[PDB]
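Trainee: Structure incoming, see below.
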Amino acid sequence: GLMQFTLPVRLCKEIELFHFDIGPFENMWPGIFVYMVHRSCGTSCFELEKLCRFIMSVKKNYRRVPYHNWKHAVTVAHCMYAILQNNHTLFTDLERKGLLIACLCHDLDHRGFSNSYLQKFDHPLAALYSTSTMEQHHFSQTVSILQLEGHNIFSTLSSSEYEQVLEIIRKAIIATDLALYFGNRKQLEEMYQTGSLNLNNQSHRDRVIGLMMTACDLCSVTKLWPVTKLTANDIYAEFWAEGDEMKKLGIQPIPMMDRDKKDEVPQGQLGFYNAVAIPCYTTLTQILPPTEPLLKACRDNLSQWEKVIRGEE
Ligand SMILES: Cn1ncc(C(=O)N2CCOCC2)c1C(=O)Nc1cc2nc(-c3ccccc3)cn2cc1C#N
Ligand SMILES: [Mg+2]
Ligand SMILES: [Zn+2]
């Protein structure tokens, strides 16, 4: 009860900012996550013994892949923490509980390959789940870990609150399927413009929570340029490995995944910021004004990629 987590002074201050980097010390990441749960939700939301045992089980079930790893999980949870803390009153007690856990779990047991590669490989998960393949697997892995003896951090909820939180987590994890983001943001754009957007409408909250997940998932583009740039190396390290595997199946990969087309990466990043990142944080800032520092950090990083193209770096 009376046991808070405290961070060193630099982390204590910088963790509140959207652009915070969780640092290279793996052993501090669980404490960082616990700290965020305590300030975001309360010292009471979760039994510390159960929470700690859930975090270490989730960590264990992330693989040693260049990008879709335990550091990504905690990074994405931190961005969600920053959105929730800057939008205090807009979110229920349950949503704050569910969304930090959703973020921590959203890439559980990722192998470093896209849904496309699973399908073309004919991976068993592609038979079990025809769309949002990895994302249905991540939610499946989340429910499995929650059901390990001593791991049910939600045990103190009523049957109905329990079903509500697992439903928030499921929609939230599915929403991290980027193929669904485009349509989700279009509908949110229409609803905000025509003025029909209603945060009491559960189907409208769903869409908004979905956009928050896309925004947290893509948050490497909202960091200081050196974080953004070094994370991009890890992203391409997975992409190019998948391209290699595509070539093994006798399929020429898309240029994104062809290490032979490294040259075109800066232009590929412009497409990404314009097609995906900028629209995401724009609609998000329209709906949740205090998330504007994400849009501003994203535009700064678009500007940095433009400077790479122009040979200036
Ligand atoms: C920064 N960032 N953060 C998240 C993601 C991302 O998408 N994730 C989905 C999957 O998991 C990893 C996170 C990216 C990203 O870089 N995305 C893209 C890069 C890219 N390069 C080229 C390109 C590169 C070279 C040549 C031609 C095209 C195309 N192209 C499309 C992209 C998209 N979308
Ligand atoms: Mg994912
Ligand atoms: Zn992710």
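Per Swiss-Prot, chain A residues shown: 724-1036, in order.
Structure method, as recorded: X-ray crystallography, 2.2 Å.
In case you wondered, yes, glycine gets a Cβ from its N, Cα and C as well.
Swiss-Prot feature annotations, pasted as is:
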type	residues	note
ACT_SITE	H791	active site, proton donor
BINDING	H791, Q992	3',5'-cyclic GMP binding site
BINDING	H795, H829, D830, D940	divalent metal cation 1 binding site
BINDING	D830	divalent metal cation 2 binding site
MUTAGEN	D830 to A	Loss of activity and of zinc binding
MUTAGEN	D830 to N	Reduces activity 1000-fold
Trainee: What is the one among the recorded positions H791, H795, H829 whose Cβ has the most other Cβ atoms less than or equal to 10 Å away?
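Mentor: Most Cβ neighbours within 10 Å: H829.
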Trainee: Go through the recorded positions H795, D830, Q992 and pull out the ones with a Cβ less than 6 angstroms from some atom of ligand 2.
Mentor: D830
Trainee: With an 8 Å cut-off on Cβ distance to the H795, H829, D830, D940 Cβ center, who else from the chain surrounds the divalent metal cation 1 site?
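Mentor: Other same-chain residues with Cβ inside the cutoff are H791, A796, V799, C826, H833, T899, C939.
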Trainee: Look up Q992 (3',5'-cyclic GMP binding site) in the DSSP assignment and report helix, strand or coil.
Mentor: helix
Trainee: Taking only same-chain residues 6+ apart in sequence, whose CB is under 8 Å from that of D830 (mutagenesis position), what do you get?
Mentor: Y785, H791, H795, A796, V799, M857, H861, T899
Trainee: Would you mind reading off the Cα separation of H829 (divalent metal cation 1 binding site) from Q992 (3',5'-cyclic GMP binding site), to the nearest angstrom?
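Mentor: Rounded to a whole number, the Cα-Cα distance is 24 Å.
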Trainee: Work out the three-state DSSP category of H791 (active site, proton donor).
Mentor: coil
Trainee: Whole-number answer please: how many Å between the C-alpha atoms of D940 (divalent metal cation 1 binding site) and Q992 (3',5'-cyclic GMP binding site)?
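Mentor: On Cα coordinates alone, these residues lie 16 Å apart.
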Trainee: Using a Cβ cut-off under 8 Å and a sequence separation of 6 or more, which residues in the same chain sit near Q992 (3',5'-cyclic GMP binding site)?
Mentor: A955, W1028, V1031
Trainee: What's the number of neighbouring CB atoms sitting within 10 A of the CB on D940 (divalent metal cation 1 binding site)?
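Mentor: If we count other Cβ atoms within 10 Å of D940 (divalent metal cation 1 binding site), we arrive at 22.
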